[PDB]
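Chemist: The structure follows.
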Amino acid sequence: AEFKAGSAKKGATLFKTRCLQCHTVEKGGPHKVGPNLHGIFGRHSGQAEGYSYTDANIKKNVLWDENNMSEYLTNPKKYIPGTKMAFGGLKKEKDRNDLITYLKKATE
Ligand code: HEC
């Protein structure tokens, strides 16, 4: 289960079609249904300012690096049981690689 760099342009389209409805990426962006994801890489789960998380997300206690992010997005409910993120996952590894490649650039 390992991250390789991919197309940033493809993961931008995957983000907008699958994530943007619940999330934002810019600094000082609004919390919508899910939390703003700025500075997500390097931070642990459940740690964005002013967002009310489920205990499941906090208690998971994992660093959001590229591999843990990729495992989470394969199937969120399996990785964090009781998470309120209503998302089934991205099954293809290529799509997760592309999304993370985009999301690392967008969220810093
Ligand atoms: C709602 C319809 C969502 C969609 C679609 C996606 N996400 Fe989400 N995400 C959502 C919520 C409500 C939460 C909070 C988790 C909880 O149960 O408390 C999340 C959480 C995440 C996280 C973890 C953030 C953290 O721990 O600080 C990540 C990394 C995340 N979401 C990413 C993400 C991606 C990449 C998506 C599409 C590809 C996506 N989410 C869709 C709500 C919703």
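The count begins at 1 with the first shown residue.
Each residue, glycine too, has its Cβ placed from N, Cα and C.
Feature table excerpt (Swiss-Prot):
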- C19, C22, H23, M85: heme c binding site (BINDING)
- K77 to R (Swiss-Prot position 78): Loss of methylation by CTM1 (MUTAGEN)
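How buried are these features, and what lies next to them?
Modeler: Proximity of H23 (heme c binding site) to non-local residues of its own chain (separation of 6 or more, Cβ distance below 8 Å) is seen for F15, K32, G34, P35, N36, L37, given in sequence order.
For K77 (mutagenesis position), the same-chain residues 6+ apart in sequence whose C-beta sits under 8 angstroms from its C-beta are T83, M85.
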Chemist: Identify all same-chain residues not among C19, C22, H23, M85 whose C-beta atom falls within 8 angstroms of the centroid of the heme c site's C-beta atoms; report them in sequence order.
Modeler: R18, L20, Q21, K32, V33, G34, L37, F87
